[PDB]
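Reviewing the structure listed below.
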Amino acid sequence: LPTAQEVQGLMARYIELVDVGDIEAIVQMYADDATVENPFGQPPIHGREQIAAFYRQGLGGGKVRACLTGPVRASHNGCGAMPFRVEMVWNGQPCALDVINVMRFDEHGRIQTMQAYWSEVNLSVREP
Amino acid sequence: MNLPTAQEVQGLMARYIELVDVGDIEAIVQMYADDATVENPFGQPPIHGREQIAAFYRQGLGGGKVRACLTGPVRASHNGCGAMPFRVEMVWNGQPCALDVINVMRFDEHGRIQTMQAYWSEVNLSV
Ligand SMILES: C[C@]12CCc3c(ccc4cc(O)ccc34)[C@@H]1CCC2=O
Ligand SMILES: C[C@]12CCc3c(ccc4cc(O)ccc34)[C@@H]1CCC2=O
C-alpha cells in the first residue's frame, strides 16, 4: 500500500501519462476493478474496459495537455489529492480546465478509486 | 441557501479560507452542520459535531500565528461538493513554515459543511 511519498510519485506519473496522451499506460495504472467519477457528481464508471473508453474519448483526438499546478497532497492510508490544469481546444476556442483529482490506491499500487472535481465554472478561454 | 450551486460552493469554500486566515473560530464553526465530520488530516479518525469541531479549531488556530490562502481556484461540482488547494503558514520547530493542503468538502441542503476532508502530510511541510 503506497506510502505518502509513493502516492506523490504515482499521482504525478498519472498526470505525465495524461499529458502525453498514453491511453494504454493510464489504464494500466488502474486496478482492473477501479471506479472513476469524472466529473464528481456523475454516475461512476467501473473497471478497466470502461475506463479505457473514457480516456480514449477524452484524449484520443489529441490536442490535450495536463500539468500539475501545485504539489500532490498525500495521506498515510494510500490516498492523495492534486490540483492540475487540462488544456484543450473546444470548437476553436483554446481552453483551460482546472481540476483536482482525489485518488485511493490499493495494496498493489494501482488506482482503486478516482474522483475528479470540476465543473464548467472551472473552464476558461486561455491560450496554452 | 438550499444545496449550493457550483458557484455558491466556490464562494463558501473561499469564505472558509478567509475565516481561517483571520482566526474567526466562531464563524468557522457556524459554517459547519451541527453534526458535521472533519477528517484532518485525511487518514485520521473523524471528529463529529460542532463542539468537537470548535475544540479542534481552537487548538489549531488559537495561538494566533496561522495564516492561510488559496493557491488556486476552488473546483466545484453540481452536487454541492468542492475541492480547493491552499497553503497554511505557521511556525514549526521555531521557524516559519508552510504546509500545502487540499480540502474536499460536501455542503448540505442548507449550505452548511456536512463533511470536511483535509488532505496533507509531512511531505507537504516546508521551511
Ligand atoms: C475530457 C476532457 C479532456 C480530459 C479531461 C477533462 C476533464 C477532467 C480530466 C481529468 C483527468 O484526470 C484526465 C483528463 C481530464 C476534459 C473535460 C472535457 C474534455 O475534453
Ligand atoms: C493546525 C495547523 C494550522 C492550521 C491547519 C493545518 C492543517 C490543515 C488545515 C486545514 C484547514 O482546513 C484549516 C487549517 C489547517 C496545520 C497543521 C499544523 C498546524 O499548525
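Sequential numbering from 1, following the chain as shown.
Determination method: X-ray crystallography, 1.3 Å.
Cβ coordinates are placed from backbone N, Cα and C, and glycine is handled just like the others.
Features reported for this protein in Swiss-Prot:
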MUTAGEN   B:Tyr16 to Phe  Reduces activity 2000-fold. Reduces activity 10000-fold; when associated with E-103; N-103 or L-103
MUTAGEN   B:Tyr16 to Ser  Reduces activity 20-fold
ACT_SITE  B:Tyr16  active site, proton donor
MUTAGEN   B:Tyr32 to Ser  Reduces activity 4-fold
MUTAGEN   B:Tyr57 to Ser  Reduces activity 100-fold
MUTAGEN   B:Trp92 to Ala  Slightly reduces activity. Reduces protein stability
MUTAGEN   B:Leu125 to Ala  Slightly reduces activity and reduces protein stability; when associated with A-127
MUTAGEN   B:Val127 to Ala  Slightly reduces activity and reduces protein stability; when associated with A-125
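What Swiss-Prot annotates, mapped onto the structure for a quick look.
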| residue | record | DSSP (3 states) |
| --- | --- | --- |
| B:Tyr16 | mutagenesis position | helix |
| B:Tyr32 | mutagenesis position | strand |
| B:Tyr57 | mutagenesis position | helix |
| B:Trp92 | mutagenesis position | strand |
| B:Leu125 | mutagenesis position | strand |
B:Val127 (mutagenesis position) versus B:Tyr16 (mutagenesis position) - Cα distance in angstrom: 25
Spatial neighbours, same chain, of B:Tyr57 (mutagenesis position) - Cβ under 8 Å, 6+ residues apart: B:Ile25, B:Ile28, B:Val29
Local Cβ density at B:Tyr32 (mutagenesis position) - other Cβ atoms counted within 10 Å: 23
Among B:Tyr16, B:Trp92, the most crowded of the mutagenesis positions [Cβ within 10 Å]: B:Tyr16
Spatial separation of B:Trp92 (mutagenesis position) from B:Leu125 (mutagenesis position) - C-alpha basis, Å: 9
Residue among mutagenesis positions B:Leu125, B:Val127 with least C-beta crowding, 10 angstrom cut-off: B:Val127
Between B:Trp92 (mutagenesis position) and B:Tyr32 (mutagenesis position), the C-alpha gap once rounded to whole angstrom: 28
Rounded Cα separation (Å) that holds between B:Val127 (mutagenesis position) and B:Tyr32 (mutagenesis position): 31
